[PDB]
Amino acid sequence: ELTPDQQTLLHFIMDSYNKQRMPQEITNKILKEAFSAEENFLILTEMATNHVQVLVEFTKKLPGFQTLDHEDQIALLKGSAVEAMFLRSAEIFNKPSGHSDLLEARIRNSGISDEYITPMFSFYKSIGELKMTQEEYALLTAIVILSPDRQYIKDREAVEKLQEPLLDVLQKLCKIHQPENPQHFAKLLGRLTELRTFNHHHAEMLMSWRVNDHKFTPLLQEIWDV
Amino acid sequence: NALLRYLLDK
Ligand SMILES: COc1cccc(-c2ccc(NC(=O)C3=C(C(=O)O)CCC3)c(F)c2)c1
């Protein structure tokens, strides 16, 4: 029961969500470079950088985003960056496992301890049990970005109006893709709550890295306010 | 936020 307009919305969001890449050059490094804390962090830097470029490209195309106040635009972009990144990592993680073990080993050895890294992978497994389709990851990503709850937003109602149609769409998709589990939508929203705990967790990661003398490149410094 | 504004505006 998607409306015509909902189906158009959905196609548009899908087109933008897969206008993506894991560039090949970063895959090549993952699967081929030398292995040390130093190289692994450089690879991780590149990965984070790609996620943020992807996020920017996705964000700017979201229907209505260009109509928003320009400072709110930045507040939404910075406010969503951590959540959106870990959601995209969860999607990827849950899609070969040799490739996966090698990447996971790099992430676990990129200059901070396992108490910082394990919680990411528990989250990937947690959301993985949900068996979400690509459309669900895309709409959730849009809903994360268009959150009216972020810090510093001047016109929260304008953002709420852009988020509401996506939530309606996601609710209908949950019934299309998982018709036998009527709590699926509620479970997705429970995982969003889980995702939000990464904001604090990410900040502790950055802090540990920086005590360890790691530096962040320009885009990461700006997006995460280092 | 020059860098972010630059990327959002291109
Ligand atoms: C360099 O600065 C930082 C700081 C904090 C977190 C990260 C980070 C953490 C994890 C990931 N990625 C992943 O965990 C995974 C995937 C991915 O990004 O594609 C897929 C499998 C796991 C990632 F891409 C980046 C980087």
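By the numbers in Swiss-Prot, the shown part of chain A spans 258-352, 355-485.
Each Cβ is built from the backbone N, Cα and C atoms, and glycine gets one as well.
Lifted from Swiss-Prot, the feature list:
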MUTAGEN   A:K289 to R  Abrogates SUMO1-mediated inhibition of ligand-induced transcactivation at ABCB11/BSEP and NR0B2/SHP promoters; when associated with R-132 and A-291
BINDING   A:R345, A:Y375, A:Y383, A:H461  chenodeoxycholate binding site
MUTAGEN   A:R455 to S  As a heterodimer with RXRA, impaired transcriptional activity
MUTAGEN   A:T456 to A  Impairs transcriptional activation of ABCB11/BSEP
MUTAGEN   A:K474 to R  Decreases transcriptional activation SLC51A/OSTA, SLC51B/OSTB and ABCB11/BSEP, no effect on interaction with RXRA and impairs interaction with SETD7
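Packing around A:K289 (mutagenesis position) is summarised by its Cβ count: 8 other Cβ atoms lie within 10 angstroms of its Cβ, all protein chains included. Across the fold, the C-alpha of A:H461 (chenodeoxycholate binding site) and the C-alpha of A:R455 (mutagenesis position) stand 10 Å from each other.
If you take the Cα of A:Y383 (chenodeoxycholate binding site) and the Cα of A:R455 (mutagenesis position), they are about 14 angstrom apart, rounded to a whole number.
Among A:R345, A:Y375, A:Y383, A:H461, the residues given in the record as binding chenodeoxycholate, the maximal Cα to Cα distance rounds to 18 Å. Cβ neighbour count for A:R345 (chenodeoxycholate binding site) (all protein chains, 10 Å cutoff from its Cβ): 20.
Taking a C-beta cut-off of under 8 Å and a sequence gap of six or more, A:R455 (mutagenesis position) has these contacts in its own chain: A:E340. At the Cα atoms, A:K352 lies 8 Å from A:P355, with 2 residues between the two left unmodelled. When secondary structure is read from DSSP and collapsed to three states, A:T456 (mutagenesis position) falls in the coil class. Closest by Cα distance to A:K474 (mutagenesis position), from the recorded positions A:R345, A:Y375, A:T456, is A:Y375. Its Cβ taken as reference, A:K474 (mutagenesis position) is surrounded by 11 other Cβ atoms within 10 Å in the chains shown. Taking CA atoms as the reference points, A:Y375 (chenodeoxycholate binding site) and A:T456 (mutagenesis position) are 13 Å apart. In sequence order, no residues are near A:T456 (mutagenesis position), counting only same-chain partners six or more apart with C-beta under 8 A. When secondary structure is read from DSSP and collapsed to three states, A:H461 (chenodeoxycholate binding site) falls in the helix class.
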